[PDB]
Amino acid sequence: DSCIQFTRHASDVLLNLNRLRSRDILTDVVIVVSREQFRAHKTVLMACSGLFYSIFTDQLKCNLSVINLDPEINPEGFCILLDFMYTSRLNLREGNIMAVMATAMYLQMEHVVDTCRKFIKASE
Amino acid sequence: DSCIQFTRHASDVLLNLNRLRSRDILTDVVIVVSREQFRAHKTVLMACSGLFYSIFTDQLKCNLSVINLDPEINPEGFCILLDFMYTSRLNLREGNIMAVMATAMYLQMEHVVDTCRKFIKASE
Amino acid sequence: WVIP
Amino acid sequence: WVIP
Ligand SMILES: O=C1Cc2cc(Nc3nc(Cl)ncc3Br)ccc2N1
Ligand SMILES: O=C1Cc2cc(Nc3nc(Cl)ncc3Br)ccc2N1
Ligand SMILES: [Cl-]
Ligand SMILES: [Cl-]
């Protein structure tokens, strides 16, 4: 086509979606990770995770307001990944890398899994 | 912080939200523009438009499944802007620029209004 | 704005 | 991935 493109549009959209998340506006699901609860937008979770995409396209699970993750999932690893979904920034540290990688594999977040594998390979 | 950032994340999120829109997945509102209807995600509309942000943060309108725009709004201008919201690409043409600018002013989409004003100033 |  |  003959379209023009606004370079910062995608980043500005995500920044605003994160602002809605911070003020708990139009969040439509609670993700339960052991004793912790995380409110989010189903659409953002689906756009970032192969697991949430599969969950919310299911004719029965699409209507659930609460999703319980596997008990092996670490709440801090989930929190770091939820922040990454809404910001593009990943708080990857020596102390959390194993939990973050395991959570990203479970959530089917291929690019996060890739950088975790590379950071782990550099330290061996 | 000491975060790392995935450059293409925001663009990949928006691409996936547009894929959900194309398959009519988790759309939660109909925007009525005269005889035309447009299905969309409330969160994406709020993230792109000062008007939709004001509408869906209202304690009564946040719950509406149908929103009727002012009858002066052109359905083609709206369609072009809805496409821009989900893609960052604006199909701006000599034949549609006046309708697109008027629709962007009504929707409170400041960056679109700015480029329309500049393209109009260049042709005078 | 750019030409994509 | 980059240093932002
Ligand atoms: O690593 C990742 C990230 C991700 C996101 C989605 N999400 C969607 N995929 C498609 Cl094709 N359409 C709409 C949506 Br929402 C699917 C798989 C994966 N794997
Ligand atoms: O030209 C524009 C585009 C736009 C978008 C929003 N959307 C939001 N703004 C804020 Cl501050 N927080 C969350 C959201 Br969603 C507000 C105003 C405007 N004006
Ligand atoms: Cl990813
Ligand atoms: Cl804009």
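Per Swiss-Prot, chain B residues shown: 6-129, in order.
According to its header, the structure was obtained by X-ray crystallography, 1.8 Å.
Each residue, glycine too, has its Cβ placed from N, Cα and C.
Among the features that Swiss-Prot reports, domain 'BTB' is placed at B:32-99, with the record citing sequence analysis. Here Swiss-Prot describes B:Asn21 to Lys as a published mutagenesis experiment; the accompanying note says: Abolishes interaction with NCOR2 and HDAC2, no effect on interaction with CTBP1 and transcriptional autoinhibition; when associated with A-116 and 376-Q--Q-379. Under its mutagenesis annotations, Swiss-Prot gives B:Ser59 to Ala the following note: Abolished ubiquitination by the SCF(FBXL17) complex. Experimental mutagenesis is annotated in Swiss-Prot for B:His116 to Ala, with the remark: Abolishes interaction with NCOR2 and HDAC2, no effect on interaction with CTBP1 and transcriptional autoinhibition; when associated with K-21 and 376-Q--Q-379.
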Alpha-carbon distance [B:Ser59 (mutagenesis position); B:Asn21 (mutagenesis position)] in Å: 25
Cβ-based proximity (under 8 Å) of the mutagenesis positions B:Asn21, B:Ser59, B:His116 to chain A, or none: B:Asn21, B:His116
Mutagenesis positions near ligand 1 among B:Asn21, B:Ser59, B:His116 (Cβ under 6 Å): B:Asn21
DSSP-derived class (H/G/I helix, E/B strand, else coil) of B:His116 (mutagenesis position): helix
Chain-internal residues near B:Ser59 (mutagenesis position), provided their CB is under 8 angstroms and they sit 6+ positions away: B:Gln113
Secondary structure content of the domain 'BTB' (B:32-99), with strand meaning DSSP E or B: 30 helix, 15 strand, 23 coil
Count of other CB atoms lying within 10 Å of the CB belonging to B:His116 (mutagenesis position): 16
